[PDB]
Amino acid sequence: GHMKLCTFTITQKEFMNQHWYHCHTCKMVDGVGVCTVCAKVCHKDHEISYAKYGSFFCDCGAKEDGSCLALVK
Ligand SMILES: [Zn+2]
Ligand SMILES: [Zn+2]
Ligand SMILES: [Zn+2]
């Protein structure tokens, strides 16, 4: 099937309920995190740790420089 991309590309309102992760290599901790896809693609081998499930949007995909590797381009 398709290759799932960053949940930011499908977050149609500001937030969406989902599992999300911390990346200590990128110091994206606390209130900052990444979706299930970006933990596996953009932060592969990047000292990832489960955060929680809840209301969230992905800070990897949202980054304005477009450096997320899991966007539609
Ligand atoms: Zn993402
Ligand atoms: Zn990282
Ligand atoms: Zn990403």
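Each position is counted from 1, following the chain as shown.
The backbone N, Cα and C atoms fix where each Cβ goes, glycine too.
For reference, Swiss-Prot has these:
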{"type": "BINDING", "residues": "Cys6, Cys35, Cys38, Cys58", "note": "Zn(2+) 1 binding site"}
{"type": "BINDING", "residues": "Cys23, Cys26, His43, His46", "note": "Zn(2+) 2 binding site"}
{"type": "BINDING", "residues": "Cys38, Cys42, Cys60, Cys68", "note": "Zn(2+) 3 binding site"}
{"type": "MUTAGEN", "residues": "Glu14 to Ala (Swiss-Prot position 1670)", "note": "Does not affect ability to recognize type-2 N-degrons"}
{"type": "MUTAGEN", "residues": "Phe15 to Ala or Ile (Swiss-Prot position 1671)", "note": "Does not recognize type-2 N-degrons"}
{"type": "MUTAGEN", "residues": "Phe56 to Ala (Swiss-Prot position 1712)", "note": "Reduced but not abolished ability to recognize type-2 N-degrons"}
{"type": "MUTAGEN", "residues": "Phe57 to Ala or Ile (Swiss-Prot position 1713)", "note": "Does not recognize type-2 N-degrons"}
- Rounded to the nearest Å, what's the C-alpha distance separating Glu14 (mutagenesis position) and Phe57 (mutagenesis position)? Just drop the number here, would you? 7
- Are there residues of the same chain, six or more positions away from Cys68 (Zn(2+) 3 binding site), whose CB falls under 8 angstroms from its CB, and which are they? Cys6, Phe8, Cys38, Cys42, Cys58, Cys60, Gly61
- Listed binding-site residues (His43, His46), ranked by Cβ neighbours within 10 Å, top entry: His43
- Query: Which of the recorded positions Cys26, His43, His46, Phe56 have a Cβ less than 6 Å from any atom of ligand 1?
  - Reply: none
- Query: So which of the recorded positions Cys26, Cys35, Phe56, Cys58 sit close to ligand 3, that is, with a CB under 6 Å from an atom of it?
  - Reply: none
- Task: Using all protein chains in view, find how many other C-beta atoms are within 10 Å of the C-beta of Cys23 (Zn(2+) 2 binding site).
- Result: 22
- Message: If I take the Cα of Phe15 (mutagenesis position) as reference, which of the binding-site residues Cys23, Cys26, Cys35, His43, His46 has the closest Cα?
- Response: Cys35
- Check the binding-site residues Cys6, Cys26, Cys35, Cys42, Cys60 for other C-beta atoms within 10 angstroms of each C-beta and report the one with the most. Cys35
- Message: Please identify, among the recorded positions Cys35, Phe56, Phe57, the one with the smallest Cα-Cα distance to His46 (Zn(2+) 2 binding site).
- Response: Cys35
- Message: By the count of other Cβ atoms within 10 Å, pick out the sparsest of the mutagenesis positions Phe15, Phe57.
- Response: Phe15
- Task: Have a look at the recorded positions (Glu14, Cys38, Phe56, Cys58) and report the one with the fewest Cβ neighbours inside 10 Å.
- Result: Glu14
